[PDB]
Amino acid sequence: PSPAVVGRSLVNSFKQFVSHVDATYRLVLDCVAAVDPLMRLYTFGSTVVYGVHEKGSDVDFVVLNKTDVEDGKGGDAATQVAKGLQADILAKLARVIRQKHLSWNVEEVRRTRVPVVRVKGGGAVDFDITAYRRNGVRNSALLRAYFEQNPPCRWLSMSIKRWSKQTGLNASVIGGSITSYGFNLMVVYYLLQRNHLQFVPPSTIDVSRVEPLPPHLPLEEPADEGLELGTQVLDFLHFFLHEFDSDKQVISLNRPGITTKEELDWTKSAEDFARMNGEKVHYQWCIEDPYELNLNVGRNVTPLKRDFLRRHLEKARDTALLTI
Ligand SMILES: O=c1ccn([C@@H]2O[C@H](COP(=O)(O)OP(=O)(O)OP(=O)(O)O)[C@@H](O)[C@H]2O)c(=O)[nH]1
Ligand SMILES: O=c1ccn([C@@H]2O[C@H](COP(=O)(O)O)[C@@H](O)[C@H]2O)c(=O)[nH]1
Ligand SMILES: [Mg+2]
Ligand SMILES: [Mg+2]
């Protein structure tokens, strides 16, 4: 197709999306007050990034203490004790949520690097609780900060996210490699390279100044019937197929300009020594975490999943990201 055609099939595909989180936030703070009344609740993830709440999206919360919040720029420990601490306080809160809401499924998730409690209410009321981590709110505010720069870019984002679940690329789907977060990191990196955004050093995001529940950010329709959205997609996909060099480069918001794998020691050699969650890390598709230490966000992109990613980045160019 063409920028225009793509733009219209996309605005068309979102048209019933354009047709209240405080209540959940409140519901949840109930259970935290019960565990410890001095304990803060922070919202993060797409709600906070986009300033809007989508259907098919959950809500991400983290429970923090006063001093975790005042240490607004501290890192998150990746020690075993940190993980012990976080699991101890999320077991109690889970116990409390179950004990206040019998219909709800409260699953204490332990597969992960980051201990999380997963809650389904049935009423498509969904959410994840984590404890004692700042990086979650820090990177969402960092991505929020950027999206406020150029608010219509949220459409490029939402368009990429939805397609990634649909393609089976998103970490939410079996066989998926990159989280929704990882994809936002690409959207932004791309827009940076192309000058639609101004660089914001990650270290200026100060948790002691973020809002626990930030204000809504009106999402408005593309007022050119999609031409800007359409030409950005066609270009985003061109950027990742023909401009970004996955063998020598790292998608990163840590520096403006290029970051190489060489300078990070994200190399073949590294892979042999590397391990994350009692398992291999891959350095095929490299996405540098703004805040975590030496964490590649596409560590699951096996040499084969890098095939599918290229495979899909090409089909998406002729299917308007699966809409026509
Ligand atoms: O590898 C990860 C994944 C997630 N996160 C933290 O979790 C937040 C939400 O993680 P999600 O990947 O669930 O993304 P999302 O909420 O933007 O979109 P949906 O797929 O839910 O519609 C992210 O924005 C980030 O703060 C990480 O820090 N690292
Ligand atoms: O670095 C991370 C990774 C995960 N999570 C939380 O745990 C859930 C599952 O993580 P993942 O399995 O998508 O990596 C996410 O929705 C999010 O709330 C984080 O806060 N930080
Ligand atoms: Mg989420
Ligand atoms: Mg998630």
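Just so it is clear, chain A uses Swiss-Prot numbers, and the residues here are 3-21, 28-332, in order.
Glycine is treated like the rest: Cβ placed from N, Cα and C.
Feature annotations, reproduced from Swiss-Prot:
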type    : residues                                                                      : note
BINDING : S54, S65, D66, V67, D68, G144, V145, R146, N147, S148, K169, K173, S188, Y189 : UTP binding site
MUTAGEN : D66 to A                                                                      : Loss of catalytic activity. Does not affect UTP binding
BINDING : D66, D68                                                                      : Mg(2+) binding site
MUTAGEN : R121 to A                                                                     : 2-fold decrease in affinity for UTP. 660-fold decrease in affinity for RNA
BINDING : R121                                                                          : RNA binding site
MUTAGEN : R126 to A                                                                     : Loss of catalytic activity. Does not affect UTP binding
MUTAGEN : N147 to A                                                                     : Severe decrease in UTP binding
MUTAGEN : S148 to A                                                                     : Severe decrease in UTP binding without affecting RNA binding
MUTAGEN : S188 to A                                                                     : Severe decrease in UTP binding without affecting RNA binding
MUTAGEN : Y189 to A                                                                     : Loss of catalytic activity. Severe decrease in UTP binding
DOMAIN  : 237-302                                                                       : domain 'PAP-associated'
MUTAGEN : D297 to A or N                                                                : Severe decrease in UTP binding
MUTAGEN : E300 to A                                                                     : Moderate decrease in UTP binding
MUTAGEN : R307 to A                                                                     : 50-fold decrease in affinity for RNA. Does not affect UTP binding
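Using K169 (UTP binding site) as the reference Cα, a 10 A cut-off selects none from the mutagenesis positions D66, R121, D297, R307. Sequence-distant contacts of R121 (mutagenesis position), defined by Cβ-Cβ distance under 8 angstroms and a gap of at least six in the same chain, are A86, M284, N285. In this structure the C-alpha atoms belonging to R307 (mutagenesis position) and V145 (UTP binding site) are separated by 22 Å. Taken in sequence order, the recorded positions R126, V145, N147, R307 that lie near ligand 1, meaning a CB under 6 Å from one of its atoms, are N147. Checking the recorded positions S54, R126, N147, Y189 against ligand 4 with a 6 Å cutoff on the Cβ atom leaves no residue at all. Calculated from the flanking Cα atoms, the unmodelled 6-residue segment between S21 and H28 spans 14 Å. Over all protein chains present, the Cβ of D297 (mutagenesis position) has 20 other Cβ atoms lying within 10 Å.
DSSP assigns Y189 (mutagenesis position) to a helix.
Recorded residues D297 (mutagenesis position) and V145 (UTP binding site) have their alpha carbons 13 Å apart, per Cα-Cα distance.
Mapped onto DSSP helix, strand and coil, the domain 'PAP-associated' (237-302) counts 24 helix, 6 strand, 36 coil. Per Cα geometry, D68 is the residue among the binding-site residues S54, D68, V145 nearest to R126 (mutagenesis position). Spacing of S148 (mutagenesis position) relative to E300 (mutagenesis position) is 13 Å (Cα to Cα, whole number). Each residue contributes its Cα atom, and for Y189 (mutagenesis position) and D68 (UTP binding site) those atoms are 12 Å apart. When the recorded positions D66, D68, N147, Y189, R307 are checked against ligand 2, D68 have a Cβ within less than 6 Å of one of its atoms.
With respect to ligand 3, the recorded positions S54, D66, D68, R126 contribute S54, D66, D68 as residues with a C-beta closer than 6 angstroms to one of its atoms, given in sequence order.
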